[PDB]
Amino acid sequence: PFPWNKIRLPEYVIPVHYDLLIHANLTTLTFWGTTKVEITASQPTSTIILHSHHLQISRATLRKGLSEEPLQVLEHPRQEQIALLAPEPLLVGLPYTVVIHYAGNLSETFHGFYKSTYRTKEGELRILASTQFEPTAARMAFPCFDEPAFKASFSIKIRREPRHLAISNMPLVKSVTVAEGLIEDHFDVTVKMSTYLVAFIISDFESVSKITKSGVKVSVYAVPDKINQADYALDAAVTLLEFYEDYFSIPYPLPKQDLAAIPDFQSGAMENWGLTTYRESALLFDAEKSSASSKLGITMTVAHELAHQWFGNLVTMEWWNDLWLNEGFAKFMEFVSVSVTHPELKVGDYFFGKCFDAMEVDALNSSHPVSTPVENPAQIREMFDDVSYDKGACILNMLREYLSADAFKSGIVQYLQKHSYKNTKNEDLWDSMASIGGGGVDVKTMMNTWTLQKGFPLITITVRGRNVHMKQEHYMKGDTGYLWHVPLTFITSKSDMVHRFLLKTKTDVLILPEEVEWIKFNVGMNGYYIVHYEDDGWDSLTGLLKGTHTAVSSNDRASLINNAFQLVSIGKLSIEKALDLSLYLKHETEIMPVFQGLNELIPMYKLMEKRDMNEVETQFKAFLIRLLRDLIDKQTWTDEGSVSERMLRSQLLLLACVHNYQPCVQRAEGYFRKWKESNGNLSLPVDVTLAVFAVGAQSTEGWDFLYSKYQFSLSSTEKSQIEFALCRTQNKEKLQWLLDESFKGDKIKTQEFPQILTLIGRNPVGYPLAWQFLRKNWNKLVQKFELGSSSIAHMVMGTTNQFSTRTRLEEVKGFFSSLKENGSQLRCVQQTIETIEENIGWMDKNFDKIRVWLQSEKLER
Ligand SMILES: *[C@@H]1O[C@H](CO)[C@@H](O[C@@H]2O[C@H](CO)[C@@H](O[C@@H]3O[C@H](CO)[C@@H](O)[C@H](O)[C@@H]3O)[C@H](O)[C@H]2NC(C)=O)[C@H](O)[C@H]1NC(C)=O
Ligand SMILES: *[C@@H]1O[C@H](CO)[C@@H](O[C@@H]2O[C@H](CO)[C@@H](O[C@@H]3O[C@H](CO)[C@@H](O)[C@H](O)[C@@H]3O)[C@H](O)[C@H]2NC(C)=O)[C@H](O)[C@H]1NC(C)=O
Ligand SMILES: CC(C)C[C@H](CP(=O)(O)[C@@H](N)CCc1ccccc1)C(=O)N[C@@H](Cc1c[nH]c2ccccc12)C(N)=O
Ligand SMILES: *[C@@H]1O[C@H](CO)[C@@H](O)[C@H](O)[C@H]1NC(C)=O
Ligand SMILES: [Zn+2]
C-alpha cells in the first residue's frame, strides 16, 4: 500500500540543495548515481515522496543534521514516484539529508539522460551522452522533487574517462583522479533554479570562446569536425547576451554561458542555465552552403534561449499551466532583441506569420486558453504548442503596443527584479503591469480576457458616413458568449496617422470628423483578432489593393488577405470575392504579403490532390503560377539582395520549378547537370540550391546521386535541401526507403523523421505511405518521441490534416479511438479531427465554386 495517491508532490517536504554524483559509462551505456538532497519538513511526517523513473534504487539512508538511519523504499511506476519511509518521524524545522544510490542506462530516446552519436570524416562512429530534462525528465537521471516549484542549488560531480570532456551548468572547479583511470570533475554550485535546468554533457567537443563587455565567458561547443561553423553563433550570442543584460538592467548571474551543438536533439534548443543545447542545424552556420533562412533561424534561436535565461530561469512559472509565461515571453523577446541587435534582418517583416498560423488552430473548438490546467506529463508536453509560443507572443505584442513600449519595459523589469529566483503565477505579470499602467489602465481585466478563454475575436466594422460601428464576437470555425477587451487600431484614407479605441463591450461606435473612402483596422497586425468589413468595405479594399497596394503597409496587405480567407471559412465573405482580392498579387512584390498569399492558397490544392480533382487542381496550379509569373521571371538566380530578398527568391524559384515552369525547369536542369558532372564540387548559389535539387531529384539517377552526397555532406542546410529534394520524388519504393531509414536512424538520423514524414504526407503519391507508416509504427514512435510531444503532434497533423472526406474522417477517428490509453486523449488528435471536419465543410461549400471561378478567370485574358 503506497502512502501517496496524487500526481502532485507533497507540499510539506521542501528540498534546499542537491548534491549529484553521476558516473556515466559510454562503453557499456550505463551509469551509477548518488544523490544527496538536503530537505526540511514543515509538517511532522515519516514518509518522503519524490520522483524517480526507470531508475534502480539500491540503497537509501537518512542523516539527521551524526545519526544516520535506513529508509524503506516503496515504488509507484504509474505516478513515477518513490516513497522513503523513516523509522522516527521528522522534526519540524530541522534539516535532514536523504542519500540515495541508484543505477540505470542512457536513454535511447530524445529525453532524460540520453545517448547521441556522430560520424567522423573517416567513417568512424563516436558516442556522447547529453541531457534533456524539460519538462519531467530529470527524474530519469537523478531522483529529486521534479517540479518547477521546488527550486534548489545543485553541486554536480561527473565521472569520466580521461579521453572525455565534461561541461555542465557551472564552470569546472577541479578535477580529481578518483579510483584509477577515470577522472572526477567537481563543478561550482548553481543558483536557486528549477530542476529541469540541470544539464551535463560527456563528449570530446572542441570549443570557441569570447568575452562579453560584462565579463561573462561565452563559449560554443560542437563536434570536432564542425567547430568552424560556430563563429556567427558565438558572435550573435555575445551580442544578444549584452543586449539582454542592458535591456533588463539585470546582470547575467552565472560566470559562463555555453552553447553546445548536440547531434541528436528533439527540440530546437534548450535553456539549461549556463549550458544551452541546440540542434546542429539550429546553431551552426556555414557561409558556403547555409541559407539566409538558416542564418535568421540561428539568430532567432540564440535570442530565444538567451531570453529564457531571464524569462524561465531567473523567474520561473510555478506550475506548467502557466508555461506561456516562459515560452511566449521568450518567443516575443526574440523579436524585441533581434530587431535591435541585427537590424539588417528586419524580423518585423516575418514575425506575424506566427500570429496567423496560431489563429489557424486557435479558431478551433478544441483550442484551449493560454493558461489551462494540466497534471500528467503527457498534458505537460502538450502545453508546448502554438498557443503558448505564438499566441502568447502575439498577445504580448498587442499589450506592449497598447501600453507604451517604455511602460512594458518598466513593467517587465519590475517583474523580473521582484520575482527573481522564485516562481510566478499568471497574476504576478498583471500585477507588475498594473504597477506601471496608471493613466486609467487596468491591464488585469484585459489580459484576463485574453489569457483565460480560448479563441480570438472577429470585429465587424460598419460605416454610415462619419459613424464607425464596431462589434466583437468569438470567431469559431463551425455561439458561446465570450468577450474581450480588444485594443482596436485603425487608419483611414485621409490619414496615415493611427487612431485608437478600446472596445470593452459587445458593440460600440465612434464618430469620424469626415467621410472616408476606406478604413483599415488592426494596423500592422499588432492585434490578435481579425476584422470584417460590412457593405462594400471589402470591395473598397480590393480596389485599393488592385490600384495602389502601397497605400497600406506590407503587414496590412497580409492581414487583409488572411482575414478575407478566414472569413470565407465562416461565410462572412465569398470564396469568389476572396480570390478576386487575391488577383492583386500579380503586382505584389513584398515578402510578407506574397508568403501569406501562398500560405493561404496552397492548402486548397493540397486538399484537392487527396481527391479525384485533376482538372480543377491543374487549373488552380496554373492560375497560381500565372499570378506570380512576373515576379518569378524577374527573380534572378544568385545569392544577391538582403535576407528578405534572398528568402523570397529561394521560395519563388522552388515554387515555379515544382509546378513545372519550363524556364525554371530548364535552367535548374542545366545547373544540376553541371553540378552532378562536377561531382558536387561546383559551388551552387545557396538560394537556388533548393530548386536545383528539387528538379534534379525527379529522375532516379539524380535521386541516387543526391543521396550519395547526403551521407558525407556536413552542411545542415545542404542536408535539409537534399531531404526536401528526395521527398519530392514519385517513386513509392524510394519514399518507403526514406521513411524506413529515417525511422531506423542509421542512414538518416531519427531527429529528421517527423519533418520527412510530414513532407511525404505532402507528397501527392506518398500520403497513404505516410499515414500507414504512422499507424503501423505508432508504438515505437511514441516510445521514441514521448506522448503528447510536439513531435507526435507534428507527425499526426502532417499525416492527416490534409484529408477532406468523411471516409478519411472516420479512418482518423476510428484509429485514434482504438489507440485507447496510448494516445486517444491527445489534443492534437482532437485538433486533427476538427481540422478534417472544417476541411469537409469548406470543400463541400467552395470546391465547385472554385471550379466555376477558375473557368471565369480563364475567361479574362
Ligand atoms: C566503462 O566501462 C569500460 C569497460 O568496463 C571501462 O573500460 C576499462 O577501463 C579500465 C580502467 O580504465 C581498463 O583497465 C586498464 O586498461 C589499461 C589499458 O592500457 C591498462 O593499461 C590498465 O593496466 C588497466 O588494465 C580496462 O582495460 C578497460 N576495458 C576495456 C577492454 O576497454 C571504461 O574505463 C569505463 N569507463 C568509465 C570510466 O566509466
Ligand atoms: C537497462 O538497465 C536495467 C537495470 O536498471 C536492465 O534491467 C535488467 O534486465 C534484465 C533482463 O530483463 C533483468 O533480468 C531479468 O530478471 C527477471 C526476474 O528478475 C526475469 O523475469 C527476466 O526474464 C530477466 O531474467 C534484470 O533483473 C534487470 N535488472 C535488474 C537489476 O534486475 C536493462 O536490461 C538494461 N537495458 C537493457 C536494454 O537491457
Ligand atoms: C527555435 C526556438 C523557439 C527554441 C525552442 C526550444 P525551447 O526553449 O522552447 C525547449 N525548452 C522546449 C522543451 C521541450 C522539449 C521536449 C518536449 C516538450 C518541451 C523550440 O524549439 N520551439 C519550437 C519547437 C518545439 C518546442 N517544443 C518542442 C517539443 C518537441 C519538439 C519540438 C518542440 C516551437 N515553435 O514549438
Ligand atoms: C467542442 O468539443 C467538445 C468536446 O470536448 C464538445 O462537447 C462541444 O460540444 C464542442 N463544441 C460545441 C459546439 O459545443
Ligand atoms: Zn522556449
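Chain A is numbered as in Swiss-Prot, which gives 46-110, 115-485, 511-552, 558-940 for the residues shown.
If you check the header, you will see the structure was determined by X-ray crystallography, 3.3 Å.
Yeah, the Cβs are placed from backbone N, Cα and C, and that goes for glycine too.
The active site, proton acceptor feature in Swiss-Prot is assigned to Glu354; the stated evidence is sequence analysis. Take the CB of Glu354 (active site, proton acceptor) and look out to 10 A: across all protein chains shown you find 26 other CB atoms.
The Cβ neighbour count for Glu320 (substrate binding site), using a 10 Å radius over every protein chain in view, is 25. Swiss-Prot lists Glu183, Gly317, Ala318, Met319, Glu320, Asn321 with the feature substrate binding site, giving similarity to another entry as the kind of evidence.
Here Swiss-Prot flags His353, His357, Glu376 as Zn(2+) binding site. The C-beta environment of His353 (Zn(2+) binding site), restricted to residues of the same chain at least 6 apart in sequence and closer than 8 Å, consists of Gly317, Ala318, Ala379, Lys380, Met382, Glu383.
Listed in Swiss-Prot is the mutagenesis experiment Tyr438 to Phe, annotated as follows: Loss of enzyme activity. Secondary structure at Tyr438 (mutagenesis position), as computed by DSSP, is helix. Within the same chain, residues at least 6 positions away in sequence whose Cβ sits under 8 Å from that of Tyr438 (mutagenesis position) are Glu376, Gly377, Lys380, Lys403, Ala407.
In the deposited model, 5 residues between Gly552 and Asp558 are missing, and the Cα-Cα distance across the gap is 9 Å. Among the binding-site residues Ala318, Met319, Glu376, the ones whose Cβ sits under 6 Å from an atom of ligand 5 are, in sequence order, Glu376.
Missing segment of 4 residues between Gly110 and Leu115: the endpoint Cα atoms are separated by 6 Å. Neighbours of the substrate site: apart from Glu183, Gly317, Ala318, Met319, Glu320, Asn321, residues of the same chain with C-beta atoms within 8 angstroms of the site's C-beta centroid are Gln181, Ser316, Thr325, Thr326, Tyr327, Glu354, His357. Those same-chain residues not listed among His353, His357, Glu376 yet with C-beta within 8 angstroms of the centroid of the Zn(2+) site C-beta atoms are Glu320, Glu354, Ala356, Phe360, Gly361, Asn375, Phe378, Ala379, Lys380, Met382, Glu383. Among the binding-site residues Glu183, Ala318, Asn321, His353, the residues whose Cβ lies under 6 Å from any atom of ligand 3 are, in sequence order, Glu183, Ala318, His353. When the CA atoms are compared, the binding-site residues lying within 10 A of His357 (Zn(2+) binding site) are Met319, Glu320, out of the candidates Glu183, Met319, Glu320.
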